[PDB]
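First the structure, in the form of structure tokens, and then the observations on it.
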Amino acid sequence: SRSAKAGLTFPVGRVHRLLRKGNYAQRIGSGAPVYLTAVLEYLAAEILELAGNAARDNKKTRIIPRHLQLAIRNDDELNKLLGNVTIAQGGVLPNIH
Amino acid sequence: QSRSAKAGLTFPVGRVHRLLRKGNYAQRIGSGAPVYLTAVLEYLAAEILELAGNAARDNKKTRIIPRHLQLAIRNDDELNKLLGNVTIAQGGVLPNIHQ
Amino acid sequence: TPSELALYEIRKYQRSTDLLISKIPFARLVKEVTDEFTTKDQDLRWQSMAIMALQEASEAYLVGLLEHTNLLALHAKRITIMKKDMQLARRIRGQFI
Amino acid sequence: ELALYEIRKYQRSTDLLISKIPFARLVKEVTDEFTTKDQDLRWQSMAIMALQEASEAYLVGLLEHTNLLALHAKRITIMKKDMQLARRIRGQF
Amino acid sequence: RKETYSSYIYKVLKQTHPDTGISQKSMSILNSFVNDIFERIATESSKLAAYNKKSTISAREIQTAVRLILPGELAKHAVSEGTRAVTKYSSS
Amino acid sequence: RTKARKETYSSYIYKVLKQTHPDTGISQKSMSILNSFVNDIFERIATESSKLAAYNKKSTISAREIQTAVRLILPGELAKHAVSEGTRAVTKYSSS
Amino acid sequence: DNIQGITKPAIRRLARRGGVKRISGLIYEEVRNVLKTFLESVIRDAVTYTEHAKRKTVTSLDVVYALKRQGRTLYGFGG
Amino acid sequence: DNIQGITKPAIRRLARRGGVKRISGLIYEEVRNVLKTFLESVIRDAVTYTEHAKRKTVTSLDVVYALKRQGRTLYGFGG
DNA sequence: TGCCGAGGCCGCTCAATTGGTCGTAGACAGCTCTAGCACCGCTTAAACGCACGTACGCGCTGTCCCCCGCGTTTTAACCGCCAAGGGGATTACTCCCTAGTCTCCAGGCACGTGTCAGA
DNA sequence: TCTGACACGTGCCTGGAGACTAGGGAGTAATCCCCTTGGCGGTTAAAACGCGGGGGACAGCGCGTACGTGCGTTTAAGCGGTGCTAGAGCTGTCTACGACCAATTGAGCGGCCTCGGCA
């Protein structure tokens, strides 16, 4: 496959089709789908490692939407990227002024 | 003749048609889409021009400067929230003192 | 102590992730606002999952606005939020006012 | 009160209020910390005018919100805690 | 060559009030306005065709996008201006 | 009489998880949230790459366009690590 | 009288999740007015998406597109 | 410093345009830090646009695209 | 206590791979002249600084009122179960409408020449 | 009073209009079965109601520091020239790279069971 060729897990060939049919440009370069697939897998693996720590402190085994909210609001770079987003059944951060 | 005088318009219909076909919006463009979109752009342009020219004839002026456009946008309710994130160069602010 | 009761209650509801408005009365208010955007004999239905998406986003908006209202009451050196704090907050963040 | 005479004055004019030569020396200094030593950049003359118009429209707007927060606390003097609270409720920059 | 809307804006002003003028920086501000609203409508009609899995932008799409982007009584006067123009174009 | 098939990223999000920590799980409501995250970042980078090409009068989106959009969209230290993972893939891909 | 189904003890629990200690009696009617305003702005845009598709039922995707239209993205109900 | 060329008399005129009557002495240094953080947010994005085009001069269009990128649209400079 | 929800098997099919060909978009190198950068000297608008007076911020104390807490009564939300039926969702069938392509020529832009609206 | 910017006139050329051919997207039927709406009764979680008391909001107070005004000394901004050279914008060639097509077959999905972490 084209994902094994680049050392990746996400699908390179599916991302190539979504770029060709999304009305972005007339032509798509050969390395464009490979670059964008590696950035997507890095961001997923990163948000998934922070939400696993949150669960492994409460001695929980399965990740629930509350754990995703704590990881994002507690991180400086993720909080600014996702600053206009609402997580369903997430809650708030504990805080008493 | 021109596809603008057929529709009774002044803005150019055939140029808005080309800008749609070359802007990466869809694979096909309908025949009546450029006629509808040209008519909305001329209605909106002639509404600003009327409000701004009304402000300029209060000061007994004969020419529209950027200060007159700012005064007409912030005094119209609907036109103010359409352009609520926009800065006009050399416009200024509305006179306002708080009690 | 009546002051440590409100502290006990701020701790309790900042840990939960539930929806705090009842479900049957909230769904009636959404179907009444809809009748004002439709004409005669053109009524619309709602999927049960669309009413739940609209309730998760309304309470996320109300909790975020009551927290900026609390910040404006501590600026005037009170602990009681007034109607005049909520008005100034809607004006500083220019979303609806 | 000539404090009211000058609010009326400066709310009627439209020209820039910072001096132009010092402002361009600060824009060329901030640029030197985003580039390497080797390849330095130049600025068009109308690109500095465009950046100064947007800078003062941002500061005038933020000082209006700061003034609203001083009257909520029964004062007429703006203070440093008024400008800090106005940026939390805005959530930008 | 550089294309603007300066040619037509100046014809619309002289149809109603034929003794008013306009300055060069005012005309530059009205160019930024016309193709800012063009960008907003054409970008929303593009999402409408994809959400419904169509390949075409038609007058029906242009109409639905003007209702989303323009505020209340501004949008009602524009839906009647564009409908009147398609009825007259199609009688030719 | 058959149904239409829906495409997600769930097959792959679950492999990246079982890779570092094989004993942790994930719930069906958490997997739905993570699909909206991947689809949102995809569209942000693809929409910004489409303007960069039009501002320069090109008709091609290249790996050079993807890289510039990633620097405009991601903040700070997050964008420094996303440029290293992405150039190491294009180097490894085209060495075969 | 459907705005009155948003009861007073349920507005107190929303203010607790925001960190509030005391509430004024004139707050409860003001909170109801802000929810009514916010609901009309979102439902108006979601019925426009429904009638473009020529449907007679508001779906879950219509609400998600109406909220993104106003800068409030929501994850967890479809994208 | 170059940030010191933004003088106190000039800051005081910008506050007269905003409607302020009286100013505490610690405001002058806090306004200089707000301007420097705003300039670094925009110039960072405008140098990225310049170098993708392989130019060595910042143009008037690079500043307009960087401002629109952050929800501050400017009319009247060729946008 | 079960126990509803993760989590591994499993037929079947449509979407990813591979191998060619065709024309054009992008890379590259050279050249013309605009505009950005640095200097100089004079002129004077505006920033600087330093003593003075006073209005405003701020802390302290007092009075009422209006929020909170408790306990009884009353309302209607929540749940399980039912029947009915509108309309979402898929499927064949066709014919109209748009892209693609050439021949022709007028609308719109740039270089000039004016002379009158704003200090 | 003055004159610089608005407004009016040539002079060419590129982008719009006209006529056609062709093939797939869109509009229209028809069918099936999921899921929205409405009704019923139980049972009981939770809202509604009233009373009493006491803590916090709000007004008045006096003092003292720090902001604002004026006035003269001191700095560097603004305006104008002149000279220099980097690099923006244009043009003509040429070849590598991406769209297009077709014929294969394995990845990924839907429909199942099996049963075990959270309550």
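All chain C residue numbers match Swiss-Prot; in order, they span 133-229.
Structure method, as recorded: electron microscopy, 2.7 Å.
Each residue, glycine too, has its Cβ placed from N, Cα and C.
Annotation of the mutagenesis experiment C:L176 to S in Swiss-Prot: In CSE4-102; impairs nuclear division by disrupting the core centromere structure; when associated with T-218. Look at C:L176 (mutagenesis position): DSSP puts it in coil. The Cβ of C:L176 (mutagenesis position) has C:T166, C:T170 as same-chain neighbours under 8 Å, each 6 or more residues away in sequence.
C:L194 (mutagenesis position) falls within a helix when secondary structure is assigned with DSSP. Proximity of C:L194 (mutagenesis position) to non-local residues of its own chain (separation of 6 or more, Cβ distance below 8 Å) is seen for none. According to Swiss-Prot, the mutagenesis experiment C:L194 to Q carries the following note: In CSE4-111; impairs nuclear division by disrupting the core centromere structure.
Same-chain residues at least 6 positions away in sequence with a Cβ under 8 Å from that of C:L197 (mutagenesis position) are, in sequence order, C:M218, C:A221, C:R222. Listed in Swiss-Prot as a mutagenesis experiment, C:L197 to S is described as follows: In CSE4-110; impairs nuclear division by disrupting the core centromere structure.
Mapped onto three states, the DSSP output places C:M218 (mutagenesis position) in helix. For C:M218 (mutagenesis position), the Cβ neighbour count at a 10 Å cut-off comes to 23, with all displayed protein chains included. According to Swiss-Prot, the experimentally introduced change C:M218 to T is described as follows: In CSE4-102; impairs nuclear division by disrupting the core centromere structure; when associated with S-176.
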